[PDB]
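What follows is a short report on a single structure.
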Amino acid sequence: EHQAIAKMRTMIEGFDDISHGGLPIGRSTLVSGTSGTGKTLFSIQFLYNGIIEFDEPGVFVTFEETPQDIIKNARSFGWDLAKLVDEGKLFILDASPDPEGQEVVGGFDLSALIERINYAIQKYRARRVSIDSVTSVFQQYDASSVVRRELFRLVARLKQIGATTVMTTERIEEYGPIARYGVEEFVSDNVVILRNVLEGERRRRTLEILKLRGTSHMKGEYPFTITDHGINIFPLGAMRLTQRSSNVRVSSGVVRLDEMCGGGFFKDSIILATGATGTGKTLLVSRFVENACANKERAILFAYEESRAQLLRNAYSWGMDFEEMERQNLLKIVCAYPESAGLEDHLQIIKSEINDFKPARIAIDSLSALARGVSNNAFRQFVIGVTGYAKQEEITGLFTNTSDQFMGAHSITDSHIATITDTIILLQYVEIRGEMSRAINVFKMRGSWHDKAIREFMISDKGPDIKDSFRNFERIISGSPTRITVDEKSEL
Amino acid sequence: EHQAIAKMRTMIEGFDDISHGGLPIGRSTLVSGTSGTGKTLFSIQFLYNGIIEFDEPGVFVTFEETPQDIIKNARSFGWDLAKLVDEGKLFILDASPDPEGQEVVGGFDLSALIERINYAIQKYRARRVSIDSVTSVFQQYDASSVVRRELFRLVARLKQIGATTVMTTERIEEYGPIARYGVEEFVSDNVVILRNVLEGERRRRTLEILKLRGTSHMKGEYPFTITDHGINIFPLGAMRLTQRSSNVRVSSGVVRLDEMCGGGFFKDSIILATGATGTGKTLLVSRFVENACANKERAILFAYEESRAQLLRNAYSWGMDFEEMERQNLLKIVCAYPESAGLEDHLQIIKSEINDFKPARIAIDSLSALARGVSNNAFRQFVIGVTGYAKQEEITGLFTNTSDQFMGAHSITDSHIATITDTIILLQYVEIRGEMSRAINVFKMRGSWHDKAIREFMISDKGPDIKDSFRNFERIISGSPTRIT
Ligand SMILES: Nc1ncnc2c1ncn2[C@@H]1O[C@H](COP(=O)(O)OP(=O)(O)OP(=O)(O)O)[C@@H](O)[C@H]1O
Ligand SMILES: Nc1ncnc2c1ncn2[C@@H]1O[C@H](COP(=O)(O)OP(=O)(O)OP(=O)(O)O)[C@@H](O)[C@H]1O
Ligand SMILES: Nc1ncnc2c1ncn2[C@@H]1O[C@H](COP(=O)(O)OP(=O)(O)OP(=O)(O)O)[C@@H](O)[C@H]1O
Ligand SMILES: Nc1ncnc2c1ncn2[C@@H]1O[C@H](COP(=O)(O)OP(=O)(O)OP(=O)(O)O)[C@@H](O)[C@H]1O
Ligand SMILES: [Mg+2]
Ligand SMILES: [Mg+2]
Ligand SMILES: [Mg+2]
Ligand SMILES: [Mg+2]
Ligand SMILES: [Mg+2]
Ligand SMILES: [Mg+2]
Ligand SMILES: [Mg+2]
Ligand SMILES: [Mg+2]
């Protein structure tokens, strides 16, 4: 064809983007990675989605796992390949060794095997092929040279059969060689790499595309997650910056704060709250998530610091009954330690909840939690992720941070995430006469006017009470202020 | 001959400059690189370009990728190699293995195949040749020593045929051996290394001319981007310091500000709008992007922070409409996440849009939005990338930056780029009586005068209202002044 290479939609969440459309039609795609990296899950989903959505039959070749196991584990994702097999949509070409034994199985092996597949493809009238672990075929007594030629013998004949193919290969080191004999990376056109990089004691999983001949594809690692719906990727680096924005306002929970923002927050606008531990991030989150229920709008509350109980105790002591917010089915609390998963994990989880319950507000208390460990970048990416989604979804997200140091916060981010957020509220203690009192400012609003006053405030059983600035002080921001004025009242 | 080495032009964007002209004529060039770097593309473009600019024909000996494919993959770029092998200007030499089975045909090996290519050349009167994946030939059963002979046998056989050659090799370790059997390196007159380095879950293609027997060449790695129009290379080191400069002037969009700078900004200048988060860098941004329309000049506005829809929101709330602008084709908008491309890449996109919309003013709201998880160096390289081009291009660019700390920041830029820009505008807060009030202040201008004081300014529907300074104060810079009665 005088037309450039066309791809085949895989239907695997994210892959299509990274792959700018899917797997190059008519060609074989090498998909290597270490153990437990989802290589087989990759090929099964490929063949599968193609049957469920494009009614494209698929042939599955396996050189190790007995068909029975394959169908079994499929049930992990609620997949009854078993059926698609019985309706002729799926056909597993068992090519695994017998627990008995026969010598010299490399001569007729491939060639005879090729024709077998040819028969399979041709017979069931298929469009998708997955050959699981070609690596386990030359693992009899061969070396680099023999390997090379053999793949080319298979990638090519298959190519003559014109079927979109997926081959799986194993790896020994994580960032070491691409495949085993360091020879497939070439004899193949398209080489996808699924990693399970260590780092720390958490394992994060990326998926890359070293190359698709003739076409384009996002370059680099993008994390993905294996779940009850298979592989899920997150094209973090692909998400378009075209999110909608309204001029609509909503409330923060405390009306006086609703004034200092020029009439509330904007439905479409990420909101952060900073302060050293104790100022009151939570109190603001509390009244925030609450405010959203009194209007009949659902709002999830992900906490990573406090428990579900304690999150309902201290809450009560400020009035407001979460308990009721839950019953009416207008509030939802998640709670989960940060060391319970990697950022790639929470992001999906949060994204997940947002899909079932479809909140009207979002309140993640403590970006500072998730920031634990995880290198500054990895986290930064998380942030966009959350923010960028919640934004292009029209939800009001209040976030929380906690300055690494009380009094003297020379940086309202302590990780420089400022710029990602739209509204900024700042809490700070203030040493006023041997007494640490609260202060509260609306640092910046992107669409409104907001108040430029560094108002003090007190916390009681009602909640926050935004009073009057400290006009008669120098070095307020310094946390330890200074009294001014040198004239009282006397005669003329 | 009695004179210097005559090079041949590759026409490969930027390469002629890194090689100082092109490939040493009649001499082969070994271009290696791991899988997915473009080695094929490099050599296919080489032959190709020779066909559409010089009419110098080409022989593409292909050992592993099938002729038909070689032709198909080139359509990705808009290249009709099918048409060129018809017009007999390019010839693809099918030197691949049999998809079936045969072992006793290549017993004349190296020699036989050379006789072929030498025939074809004399038949199409070709001038350039590329052998794609020669390593794949030996990949039958050879030792480092068997290669050095076979290769030196070919290379030479092709030197004698006064043919200017480009052989392709493949690597396995990015910064390790140049080729597979660490032998080709010394067997070829010229060495080109293609690297797809990772480092930080991100890839970056860098090209390098290791050596060129004969003449000089640029030294080291240069970044490159594989795109519809093939290999594109930016020799940020080959860009001299020769930009036309003038005293003409332009407005900042804020009349006051124009006076503060001694009557508007200079046309041929890079202005920087540093400041804390919120100080209003994006306020001035829109401003300077609008005055370019009231004067019927095209102005592009590259965004990397706020949406295009949101921009068009806060725009309207400061007065001045952005909708109109675009319609009249006097204001183009961009938008993209800094993580949505690599620096090497972001750079090119700019150049791209510019060439297409011939702006007169460029706005890059937050260079500090790009520095994201990038190497201080890499990034400095990205500023000079833009800055320079916009200079030589006589464009007037406005760049936004946000310091990693409000009030007290002990530098204009935490990445130290100031000494790159000509005019630095500077926003910072100042705590006046339990309050947060803004304060603009031109910090420096290389050709003009510009006021020296820090005037407080307020923002409102109509815009930036630069007022008067904090005379009766002290340490207004320390963000928390001391009113001295
Ligand atoms: N429903 C599921 N939910 C969460 N994780 C799952 C689920 N099913 C499988 N996994 C995880 O996925 C992995 C299975 O990997 P998979 O079988 O897809 O391919 P592989 O390990 O790359 O290659 P191979 O098939 O040779 O083992 C397991 O390590 C397991 O932790
Ligand atoms: N019922 C109450 N009455 C008066 N003060 C209260 C009451 N509950 C909490 N406080 C005060 O509020 C602060 C608790 O902080 P809060 O619950 O708002 O979360 P935070 O400041 O955001 O985060 P963290 O406490 O984890 O640092 C304490 O410093 C305490 O003095
Ligand atoms: N039109 C295109 N647009 C964007 N990227 C492309 C396009 N065509 C190819 N590419 C990219 O360029 C790479 C092509 O490299 P190429 O196939 O030319 O040679 P190689 O990687 O050096 O050697 P080989 O692929 O033969 O093993 C692919 O990995 C792909 O990411
Ligand atoms: N219509 C308006 N009326 C009054 N004040 C406004 C208005 N719009 C914005 N502001 C003020 O301007 C600031 C907003 O900053 P702006 O939109 O100019 O971009 P920035 O300061 O350059 O960058 P960033 O938003 O990333 O911090 C807020 O801090 C706010 O006080
Ligand atoms: Mg396995
Ligand atoms: Mg497997
Ligand atoms: Mg290769
Ligand atoms: Mg807390
Ligand atoms: Mg190649
Ligand atoms: Mg030497
Ligand atoms: Mg900002
Ligand atoms: Mg901004």
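Residues 14-498, in that order, are what chain B shows, numbered as in Swiss-Prot.
Header says: X-ray crystallography, 3.0 Å.
Quick reminder: no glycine exception, Cβ is built from N, Cα and C everywhere.
Annotated active site, proton acceptor in CI (KaiC 1) per Swiss-Prot: B:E77, in sequence order, evidence recorded as a curator's inference. The active site, proton acceptor in CII (KaiC 2) feature in Swiss-Prot is assigned to B:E318; the stated evidence is a curator's inference. The ATP 2 binding site annotation in Swiss-Prot covers B:290-296, B:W331, B:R451, B:457-459, B:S461, B:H463, B:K465 and rests on experimental evidence. Annotation comment: Swiss-Prot describes B:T295, B:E318 as Mg(2+) 2 binding site. The annotation that Swiss-Prot gives for the mutagenesis experiment B:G71 to A reads: Lowers the amplitude and distords the waveform of the circadian rhythm. Per Swiss-Prot, mutagenesis B:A87 to V is noted as: In kaiC1; shortens the period of the circadian rhythm to 22 hours. Quoted from Swiss-Prot for the published mutagenesis B:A108 to L: Reduced binding of KaiB, reduced formation of KaiCBA, still phosphorylated. Quoted from Swiss-Prot, the note on mutagenesis experiment B:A108 to E is: No longer binds KaiB, no formation of KaiCBA, still phosphorylated. According to Swiss-Prot, the experimentally introduced change B:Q153 to A is described as follows: Higher CI ATPase activity, clock speeds up. Annotation of the mutagenesis experiment B:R215 to C in Swiss-Prot: In kaiC3; shortens the period of the circadian rhythm to 16 hours and decreases the interaction with KaiA. The mutagenesis experiment B:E319 to G is recorded by Swiss-Prot, whose note states: Low phosphorylation. For the mutagenesis of B:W331 to F, Swiss-Prot gives this note: Arrhythmic. The structure shown keeps the original residue. Here the residue is the original one, while Swiss-Prot reports the published mutagenesis B:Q394 to K with the comment Very slow phosphorylation in presence of KaiA, none in presence of KaiA-KaiB. According to Swiss-Prot, the mutagenesis experiment B:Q394 to E carries the following note: Constitutive KaiC phosphorylation. Quoted from Swiss-Prot for the published mutagenesis B:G421 to R: In kaiC11; extends the period of the circadian rhythm to 44 hours and increases the interaction with KaiA.
Shown here: features listed in Swiss-Prot, placed on the structure.
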residue	record	DSSP (3 states)
B:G71	mutagenesis position	strand
B:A108	mutagenesis position	coil
B:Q153	mutagenesis position	coil
B:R215	mutagenesis position	coil
B:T290	ATP 2 binding site	coil
B:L296	ATP 2 binding site	helix
B:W331	mutagenesis position	coil
B:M458	ATP 2 binding site	strand
For B:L296 (ATP 2 binding site), the closest of the mutagenesis positions by C-alpha position, picking from B:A87, B:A108, B:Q153, is B:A87
Applying a CB distance under 8 A toward chain A to the recorded positions B:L296, B:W331, B:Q394, B:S461 yields none
Between the C-alpha atoms of B:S461 (ATP 2 binding site) and B:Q153 (mutagenesis position), the distance in angstrom, to the nearest integer, is 70
Among the recorded positions listed as B:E77, B:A87, B:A108, B:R215, B:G421, the Cα nearest the Cα of B:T292 (ATP 2 binding site) belongs to B:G421
The correct three-state DSSP answer for B:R451 (ATP 2 binding site) is strand
For B:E319 (mutagenesis position), the same-chain residues 6+ apart in sequence with C-beta under 8 angstroms from its C-beta are B:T295, B:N327, B:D378
With the fewest other Cβ atoms within 10 Å, the residue among the binding-site residues B:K294, B:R451, B:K465 is B:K465
Among B:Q153, B:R215, B:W331, i.e. the mutagenesis positions, the one with its Cα nearest that of B:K294 (ATP 2 binding site) is B:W331
Checking the mutagenesis positions B:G71, B:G421 for other Cβ atoms within 10 Å of each Cβ, the smallest tally belongs to B:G421
Within 10 Å of B:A108 (mutagenesis position) (Cα basis), scanning recorded positions B:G71, B:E77, B:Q153, B:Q394, B:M458, B:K465, I find B:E77
By Cα geometry, the one of the recorded positions (B:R215, B:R451, B:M458) nearest B:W331 (mutagenesis position) is B:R451
